[PDB]
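Only one structure is covered here, and it is reproduced in the block below.
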Amino acid sequence: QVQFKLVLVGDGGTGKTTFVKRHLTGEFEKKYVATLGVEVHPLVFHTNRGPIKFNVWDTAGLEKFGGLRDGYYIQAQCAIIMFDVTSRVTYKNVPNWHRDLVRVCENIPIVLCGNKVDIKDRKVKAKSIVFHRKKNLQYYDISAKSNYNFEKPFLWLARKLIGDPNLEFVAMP
Amino acid sequence: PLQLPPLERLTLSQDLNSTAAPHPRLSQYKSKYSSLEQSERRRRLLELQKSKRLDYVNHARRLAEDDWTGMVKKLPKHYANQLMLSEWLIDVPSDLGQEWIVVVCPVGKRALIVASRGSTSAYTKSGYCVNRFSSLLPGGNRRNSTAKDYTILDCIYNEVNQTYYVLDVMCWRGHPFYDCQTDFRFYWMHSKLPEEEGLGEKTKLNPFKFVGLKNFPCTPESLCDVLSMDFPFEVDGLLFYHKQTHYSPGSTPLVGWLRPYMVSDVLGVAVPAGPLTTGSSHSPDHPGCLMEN
Amino acid sequence: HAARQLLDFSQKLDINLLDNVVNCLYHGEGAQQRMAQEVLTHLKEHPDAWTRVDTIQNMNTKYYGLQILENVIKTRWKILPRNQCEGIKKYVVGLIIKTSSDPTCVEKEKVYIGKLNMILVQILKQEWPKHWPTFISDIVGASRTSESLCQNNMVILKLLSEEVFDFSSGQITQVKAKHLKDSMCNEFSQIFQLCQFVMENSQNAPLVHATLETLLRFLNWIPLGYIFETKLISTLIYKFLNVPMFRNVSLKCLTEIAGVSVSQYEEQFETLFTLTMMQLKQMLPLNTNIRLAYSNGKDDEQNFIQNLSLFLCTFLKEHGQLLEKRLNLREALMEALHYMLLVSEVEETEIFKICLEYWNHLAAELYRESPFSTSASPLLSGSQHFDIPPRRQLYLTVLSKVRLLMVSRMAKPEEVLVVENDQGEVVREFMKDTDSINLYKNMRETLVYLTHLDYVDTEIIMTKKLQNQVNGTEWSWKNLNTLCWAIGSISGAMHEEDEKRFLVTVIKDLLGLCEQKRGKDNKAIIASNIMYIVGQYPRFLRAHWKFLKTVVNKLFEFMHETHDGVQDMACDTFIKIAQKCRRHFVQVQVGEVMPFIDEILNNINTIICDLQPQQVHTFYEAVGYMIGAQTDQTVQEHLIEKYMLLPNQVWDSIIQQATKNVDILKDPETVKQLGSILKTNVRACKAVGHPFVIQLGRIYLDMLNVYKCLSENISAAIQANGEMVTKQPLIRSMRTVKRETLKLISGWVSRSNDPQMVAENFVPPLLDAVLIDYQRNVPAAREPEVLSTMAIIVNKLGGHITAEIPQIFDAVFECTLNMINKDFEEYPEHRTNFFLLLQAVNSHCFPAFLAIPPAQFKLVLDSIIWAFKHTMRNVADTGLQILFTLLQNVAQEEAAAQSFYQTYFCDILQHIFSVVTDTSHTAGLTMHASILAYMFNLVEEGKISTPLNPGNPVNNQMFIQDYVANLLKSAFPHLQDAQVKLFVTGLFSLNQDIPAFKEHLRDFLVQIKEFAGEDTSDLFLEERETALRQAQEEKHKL
Ligand SMILES: Nc1nc2c(ncn2[C@@H]2O[C@H](COP(=O)(O)OP(=O)(O)OP(=O)(O)O)[C@@H](O)[C@H]2O)c(=O)[nH]1
Ligand SMILES: [Mg+2]
């Protein structure tokens, strides 16, 4: 059961860390404590074709807590760009994140995640989210606060990496 | 000049005279297709059908240990539809006064109580868990048998009195009672419930008081006294069990249901109590609790 | 081991650093300290830059070195000694040549190559035109001699193009970018010749593909002439599109060119289109199953389809308007419309979303041409009516296919999400604006458009679909759900009379299907759809009481159904129907002698006896809507009393027992009930509205007593055993009675309609019960919802509560402030809410901020500063909204106005600049600029007092510009006086154009990250200097 390197990027308060925590602990962090640099987090999902491991490189979104920014991406095998539907600014910067990333990783399965769908007053209508189209990225609507489409990003990346369009999570010991 | 769809015949089940719908004497007289007027013959066929082709010993265990690995026909495979349900009492039995019995039911929630592996759970007809808790039923508290000693009860939960009113019993101290005539089942209740330390009282190990529902004869003179009694709860309706019935989950004509008003006009009885059928400004709201402010 | 290697003057090695990097990328917990040291190495400078990149798992270590070098060029380049700059130029160009002429680029990953190239662009950014004049020419010549030194250059240009035209905004100042934009344009022909030459002659694939790629990034800005007045389009279509390993880049280029919003090249577009179509019909035959080609395809045959969606859609949506007028094209257009229909069958949400984007546009474009159906019956002389409008005529048969598409692929309307709330309480949530629901919305809209242009067609499509389920037996749950979803999505799109004929047939046969099908499995799926359909057509129910009656009763029966989901279905429908037919339940219908509600109320228990807790709430909410219809005071009151009779019994019961032993409000079971009773009370209130007051009043006081009982029980438990206790059954249960109590209180005042009566009766008891309780609670025990609950009431009551702000702010303000004044993390909810409250008070009760003493007021305003310094987007924004609003509230009272300016003006100004110059608050950019602009605009007249000591000598406008100039220059001493003076001057000239004001701010944020140095002066005064007065003179001109 081999693993993979997953780089997670986006603006601050996007919910990158919060998203990751939910997966491993099941808990939901209400507080916003910005990540300095990076925090590698191993995640495991059990599929019908053996266990799979993602090394989540939860990077920082803030500019002063940047780190060895573009330096973290090297040797990646898939990525997740994330923005907050409550802040358009975090969607208008997505192009900037996809930029740095592909200049380091020429061809790797990527996913775009619009987080915070649970918050009723959504400032980024779906009609506007079209960036993935011409860059051939996958997209999903997610919420770390409600587990909505919780496992979509990872399920999709698994399909691509294991070259199987029929992989399914099952959670078998 | 309008010809609208017969939505009335839309039905999920083939349950005759279901209590899910109003009496077959209100809607339309001979009602509809999955409704009968003759509860009689079917009763005799079902009681004659009485023999044992089903393994109730193995079922009680599955209920108690949540195991359905597989290893008049079949047993429902989960916590839904384990209760023996009644049809409206239409074909009033000829030998009612000496072969049937009536249990005055309270207003509340029908449930399946399952006490095993040190815990007690109550499910609804729908198999929906409504509460997990500790009880003084054999197998329902943390101080009990981890060696095949479980209990399965058919109850009605009343909120005001925080009491589970035991209506029947299909398994006690690890032994299935399904294969027993209601006659016996009821006796076993009012004989083994009061013989439990404080099963009928509220404590830390037994939050909910389990109280057994009385039953009475269905003789003409008896029904009269029943309809003028006082119960610890507000009356919902009446159940009519045929003394010789085993306990079979789902609908059956061997137990009937009627609301208190329906009795003294379906048989023939008095009608007082239950039959009665369903500077200076202004600031006006007063408190009973009464604390500081 | 520590292995800190900053030791500056130590003749430090490279074999060590080379080890840490390998750990930062491989090891584990070690990487924590590995990253923690390399992030620190960026202190002094980059003398290690040479020794490292020079010395050599090594490229990774060189990449690292490059970042340091990269930073130098973007930071201190301008103040470097000229000779040193040039030293790097050659050091990089050569380093590139070396490794770019390198025999094996890919292994020394394109990563190292790419970063190097990027650094060169980084350098060009800083001098390309002025000090690197021969650059553009040299790289061309170099490309024409070496194929290798050409391929990589095609990458150097692509990066330069992105950095100048695609990502300049924010990272480059406004005027410098224009100078670069020009420089690129003025010398692009030379480079175009190169690309062109390569395309027509170069046999090498990689070089070519990278030239097509560098071309795809050019079509974002290059003068149209190069596209339509050359052979560019012809080259791509004949030469590069037909071959596999180029079909994508080729198409993506064509797509970007097909999206030009111009009206000058009508001819080229026509040929571009018909030329592509030929290639398409040769490549992907018009008779192939595009779905299979996708289902059975890889990351090449799949992208092509997606790119085809984009190309076809983008083009028709733009120049498709002119594909109709011409006649020669009326053939390739049908072929194109055919592709979309095939593509639309691709099982892939993102592709299907693209196609739909077009269809919605088509059916919309033909709806404004004519919203009406064509007059069915032909003319008396047998000819054609012309009833058909000019354009729709061309799409007639394609439209029918699109209707079939919507009816076959209709998306799920509603999205149920089951998730347990922050209590362990399991529930069902309803999404509102997910992408999925948006898909549904668009489908519904397209089919609602098409049904108006020809509803007969729609009904025929749906009748054949429905029949095929019944006996055509293409029967399955998935399809049947889709057909009924589609049917319901068009509700109200027909004439009423047609709808009547439609509905009666549709469900009549579903009512037959449910009988032939055996097993409660199938019958439930069918019954639900029938119940969904009948739920979407209230218009029909409102005209046929008997049917409505029959429906409701059927739902009441289904409410004892034990088959999965049926009970959720039956409740959803019932609340739905009640909402939309509310009036029919409270008024006597023909054939009845008593309003239906009565039957319902005299039977609540027999109906809901088998429902679960939440379903019971949904049921109570449903009847609540009926109650809200009875406008007649007297009767509505009796209805309400009996409506709440069942829940009241439990309440009254629990209450009397609490008036004998208050240890009962500590009982797990009775607390579970108090929760559910309240929850029931909350829903009834949501539907009944104001009139519900008769109920609230009946329990309001005691309910507060128990609330306070629990609130004091919880706080103690915490004070005695720390936060931990909150995380267990009983406490979480007691939290629930509190929260629902608050929901009920705020939930009613919201829909109340007699402010004063509300402020004189239902508000004072809140003080001691909820506020002073919140005060006395231990920090960990205070309910955040208390603040937000109060915020809502201020919004509603407004002026009627302005006199209680003193009493309120006392309890909550200071005590809450001390919970959120240590850092910016702890007690999130308390932060958010607290400021919603402060916002509200300031917004609807400003007078209060004047009543209180200057000492208290100050504490309030400084709290706002505290808000907009937050990194939590929402908290910081609320702070600006408040500050911006507050400034305006001050603009009113002439007297207490000047005082504010004399005391806080500069202080506030300083604080705003404090967060503007911080890289962490870039999302308040607009609000930031707004407030400043307003304050400066105010400076030119308003503030009519002395800010300085002297008096007249310094007009506020002078002291303020100098105060700001001082503050900025003092805070950023690396800036040259010219930089600052320019900035400060733009603050009074751009003071009437927020957008412009913004850019100005964004420019100053660029110059601070860079050491411009008194040396180099590559800014643009005279140019920009006057450019500010072009705006400064628009405020007094028009
Ligand atoms: N309502 C709501 N809030 C969320 C959701 N996801 C995250 N949040 C909140 O938003 C904030 C995001 O915090 P983080 O997960 O640390 O964001 P981040 O992407 O890691 O930020 P950086 O580490 O600086 O890059 C936290 O306060 C979360 O509580 C969500 O799905 N819904
Ligand atoms: Mg993070």
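Throughout, chain A uses Swiss-Prot numbering, with the displayed residues spanning 8-180 in order.
For this deposited structure, the header notes the method as X-ray crystallography, 2.9 Å.
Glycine is no exception: its Cβ is also placed from the backbone N, Cα and C atoms.
The feature GTP binding site is assigned by Swiss-Prot to A:18-25, A:36-42, A:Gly68, A:122-125, A:150-152. Quoted from Swiss-Prot for the published mutagenesis A:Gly19 to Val: Blocks DNA replication; when associated with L-69. Experimental mutagenesis is annotated in Swiss-Prot for A:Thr24 to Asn, with the remark: Has low binding affinity for GTP and GDP. Decreases nuclear import of proteins and RNA. Stabilizes the interaction with RCC1. No effect on nuclear location during interphase. Loss of activity in triggering microtubule assembly at mitotic chromosomes. For the mutagenesis result A:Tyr39 to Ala, the note given in Swiss-Prot is Abolishes steric hindrance that traps the essential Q-69 in an unreactive position, and causes slow GTP hydrolysis in wild-type. Loss of one hydrogen bond with the gamma phosphate group of bound GTP. What Swiss-Prot says about the mutagenesis result for A:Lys134 to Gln is this: Loss of normal mitotic chromosome segregation and defective mitotic spindle orientation.
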Filtered recorded positions - A:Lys37, A:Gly68, A:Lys134 - keeping only those with Cβ under 8 Å from chain B: none
Shortest C-alpha distance to A:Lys134 (mutagenesis position) - which of the recorded positions A:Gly19, A:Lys37, A:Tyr39, A:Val124: A:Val124
Nearest-integer angstrom distance between the alpha carbons (Cα) of A:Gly19 (mutagenesis position) and A:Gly68 (GTP binding site): 4
Euclidean distance between Cα atoms of A:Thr24 (mutagenesis position) and A:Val40 (GTP binding site), Å: 9
Residues from A:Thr21, A:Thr24, A:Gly68, A:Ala151 facing chain C - recorded positions, CB under 8 A: none
Listed recorded positions with Cβ under 6 Å from ligand 1, out of A:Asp18, A:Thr21, A:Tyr39, A:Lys134: A:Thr21, A:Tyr39
Those recorded positions in A:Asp18, A:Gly19, A:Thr21, A:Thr24, A:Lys37, A:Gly68 whose CB falls under 6 A of ligand 2, listed in sequence order: A:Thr24
Integer Å distance between the CA atoms belonging to A:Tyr39 (mutagenesis position) and A:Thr21 (GTP binding site): 10
Packing count at A:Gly19 (mutagenesis position) (other Cβ atoms within 10 Å of its Cβ): 23
Assigned conformation of A:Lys134 (mutagenesis position) - DSSP reduced to three states: helix
Binding-site residues compared (A:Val40, A:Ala151) - the one with the fewest other Cβ atoms within 10 Å: A:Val40
Among A:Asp18, A:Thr21, A:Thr24, A:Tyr39, A:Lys134, the one of these recorded positions whose Cβ has the fewest neighbouring Cβ atoms within 10 Å: A:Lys134
Rounded Cα-Cα span from A:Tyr39 (mutagenesis position) to A:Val124 (GTP binding site), Å: 18
Cα-to-Cα gap, A:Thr24 (mutagenesis position) vs A:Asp18 (GTP binding site), nearest whole Å: 11
For A:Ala151 (GTP binding site), the three-state class that DSSP assigns: coil
Close in space, distant in sequence - A:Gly68 (GTP binding site), Cβ under 8 Å, 6 or more apart: A:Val16, A:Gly17, A:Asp18, A:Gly19, A:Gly20, A:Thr21, A:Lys23, A:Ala41, A:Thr42
Largest tally of Cβ atoms lying within 10 Å of a Cβ, found at which of the binding-site residues A:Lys37, A:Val124: A:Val124
Alpha-carbon spacing, A:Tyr39 (mutagenesis position) to A:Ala151 (GTP binding site), which is rounded to whole Å: 13
